[PDB]
Amino acid sequence: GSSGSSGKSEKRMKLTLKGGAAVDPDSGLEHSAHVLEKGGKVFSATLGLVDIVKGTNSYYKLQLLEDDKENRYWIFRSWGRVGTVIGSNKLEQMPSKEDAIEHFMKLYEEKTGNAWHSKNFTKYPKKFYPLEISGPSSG
């Protein structure tokens, strides 16, 4: 036996099929949703904090995933010590894209303490900072 076939035909009518950053597999939206990109930017920030006294090392990750089905979004939040028994994540669906951005903007604003879209970064006590820094501004 044997057979084959193929085709190609579509009408682009208000559709933005594209991505940017990679999504976490633990989110289960890596094969469904994708990193929420805005203003030619990516909603993928990697913060890290480690006490010198407590000798405890922490790491906070933030990623705003966007549903590429109809119109939905989730809010991924990872936290826990560095290489330990700890390790937990949070996944919640957002009502509106904004509600997702706001949270993602406030969340990253709570850890670091500074607004996501803010200039000048003050290394506060406990406040988390950006680990892997790349691109213009800051660093």
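All residue numbers here begin at 1 and follow the chain in the order shown.
Just so it is clear, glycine is given a Cβ too, placed from its N, Cα and C backbone atoms.
Sequence annotations record features per position, and here Swiss-Prot assigns domain 'WGR' to 32-128.
Sequence-distant neighbours of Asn57 (mutagenesis position): residues of the same chain at least 6 apart with a C-beta under 8 Å from its C-beta are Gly48, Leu49, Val50, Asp51, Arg81, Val82. A strand conformation is recorded for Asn57 (mutagenesis position) in the three-state DSSP classification. Experimental mutagenesis at this site is recorded by Swiss-Prot as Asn57 to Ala (Swiss-Prot position 567), annotated: Decreased poly-ADP-ribosyltransferase activity upon binding to damaged DNA.
Here Swiss-Prot describes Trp79 to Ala (Swiss-Prot position 589) as a published mutagenesis experiment; the accompanying note says: Decreased poly-ADP-ribosyltransferase activity upon binding to damaged DNA. Abolished ability to mediate DNA intrastrand transfer (named 'monkey-bar mechanism'). Around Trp79 (mutagenesis position), the same-chain residues at least 6 positions away in sequence with a Cβ under 8 Å from its Cβ are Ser58, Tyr59, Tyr60, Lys61, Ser88, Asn89.
Note on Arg81 (mutagenesis position): other Cβ atoms within 10 Å of its Cβ, all shown chains, come to 13. Quoted from Swiss-Prot, the note attached to the mutagenesis of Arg81 to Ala (Swiss-Prot position 591) states: Decreased poly-ADP-ribosyltransferase activity upon binding to damaged DNA.
Quoted from Swiss-Prot for the published mutagenesis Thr84 to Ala (Swiss-Prot position 594): Abolished phosphorylation by PRKDC, inhibiting translocation into the cytosol. Counting Cβ atoms from all protein chains shown, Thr84 (mutagenesis position) has 9 others lying within 10 Å of its own Cβ.
Mutagenesis annotation in Swiss-Prot: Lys123 to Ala (Swiss-Prot position 633), described as Decreased poly-ADP-ribosyltransferase activity upon binding to damaged DNA; the structure shown retains the original residue. Counting Cβ atoms from all protein chains shown, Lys123 (mutagenesis position) has 10 others lying within 10 Å of its own Cβ.
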Expressed in Å to no decimal places, the gap between the Cα atoms of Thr84 (mutagenesis position) and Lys123 (mutagenesis position) is 26
